[PDB]
Amino acid sequence: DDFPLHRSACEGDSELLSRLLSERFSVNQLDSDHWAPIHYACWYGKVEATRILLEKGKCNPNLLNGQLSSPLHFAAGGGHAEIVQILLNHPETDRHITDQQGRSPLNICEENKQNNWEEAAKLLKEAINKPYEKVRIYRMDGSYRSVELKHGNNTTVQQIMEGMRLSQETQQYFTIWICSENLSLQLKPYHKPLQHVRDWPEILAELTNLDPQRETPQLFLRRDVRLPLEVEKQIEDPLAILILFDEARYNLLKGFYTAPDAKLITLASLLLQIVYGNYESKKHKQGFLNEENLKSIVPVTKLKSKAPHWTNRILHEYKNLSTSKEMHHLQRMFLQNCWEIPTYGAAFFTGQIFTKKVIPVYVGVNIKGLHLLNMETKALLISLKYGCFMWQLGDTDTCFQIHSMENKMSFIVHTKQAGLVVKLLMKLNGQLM
């Protein structure tokens, strides 16, 4: 390895640097000096080399050295004003970054007094006036909150949660998830969400067989999968109720909540009361529950064949609600009906089982146990409470096995998320010592 991408950067050969990027050379590879190409470019003041690496190369502007220094330190340290301009204009830049010795870019700049250090120092000082960049944090009702990014893309989940306008009690129920259409991951407090967004094609590559160009990740506020059901039952905060509710309704409508028709009807009636208020004879009597507004109160998996024969039982239970009142009281009742549902609060993973035929399955894990849904129909294939089964990862970490102590059925789920599943099973089981 000659490290030609690195050499091209400090030599300032733009055309060479650009071509090497297209020829699939990595922008975060560290050479034998533990330096990435952006470090050479910023140390030696190669303006155009840094610009191409940040833009075409889509390099992390805060990418650390082997010795934990940043491009901004090298840029400012060498007094390369124009490169400092560029880095500060990058949306992901962490302007509160510190090196291995807790020094700021300004500290190095003012000390070394190299080149255009005076100009670089001005840019750094009046960069404090700049408003921070903002990331969108979505809820399951489709809405979102713009949160200020203190440390650019180095901003952690915990720091983002502090940016959420949530009290200490409404906050303990939720955390940040990174989710595309067909992969959802709950992040830990120390994780950096925008790095996961950045590395999303590689995350999909490790865990799924999905097309990265057909999946687009976003950040979500979502129920903590670790939240004990016994703790949730004590909840009484209106905002915390609303968020859990909207997420519950979301799972309901998509068909992830499996239950007898009586339960699904009870839920539909509660949604009618919650959305439309009290029942009135002129409005909702006949022809009211058709395809269009049935779809917002019943599972989509029941909308075609099953729901059209529920309309009268739904109207009855809806009428009885009109003859609780407050909005968060009603939504709590909804959750009360959801809590007894087997797959409530579950994280879902995708996999396959092989009957020696090939059945694609959702793998659900919650504080209750493990659950398998047929991927197309969302039908509940198997539901196992903790204590009633055991799990074991496969040789390759590409599958896992489950042993039923009573049903004595053993089966193997094939999935590249097997590691995440086994890890999560262990954690949630341990909460029940």
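All residue numbers given for chain A refer to Swiss-Prot; the residues shown span 288-610, 615-647, 654-730 in order.
This entry, so its header tells us, was determined using X-ray crystallography, 2.9 Å.
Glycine is treated like the rest: Cβ placed from N, Cα and C.
Swiss-Prot annotations:
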- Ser430 to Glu: Impairs interaction with RAP1B (MUTAGEN)
- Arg432 to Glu: Impairs interaction with RAP1B (MUTAGEN)
- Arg452 to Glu: 40-fold-reduced affinity for Rap1A (MUTAGEN)
- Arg452 to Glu: Impairs interaction with RAP1B (MUTAGEN)
- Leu717 to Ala: Strongly reduced affinity for HEG1; when associated with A-721 (MUTAGEN)
- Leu721 to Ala: Strongly reduced affinity for HEG1; when associated with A-717 (MUTAGEN)
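Highest local Cβ density among the mutagenesis positions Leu717, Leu721 belongs to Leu721, counted as other Cβ atoms within 10 Å over all protein chains shown. Put simply, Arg452 is the one of the mutagenesis positions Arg452, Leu717, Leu721 whose Cα lies nearest to the Cα of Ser430 (mutagenesis position).
At the Cα atoms, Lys647 lies 7 Å from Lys654, with 6 residues between the two left unmodelled. For the recorded site, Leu721 (mutagenesis position), the DSSP three-state label reads helix. Around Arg452 (mutagenesis position), the same-chain residues six or more apart in sequence whose CB sits under 8 Å from its CB are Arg432, listed in sequence order. In the deposited model, 4 residues between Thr610 and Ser615 are missing, and the Cα-Cα distance across the gap is 9 Å. A sphere of 10 angstroms centred on the C-beta of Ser430 (mutagenesis position) encloses 11 other C-beta atoms.
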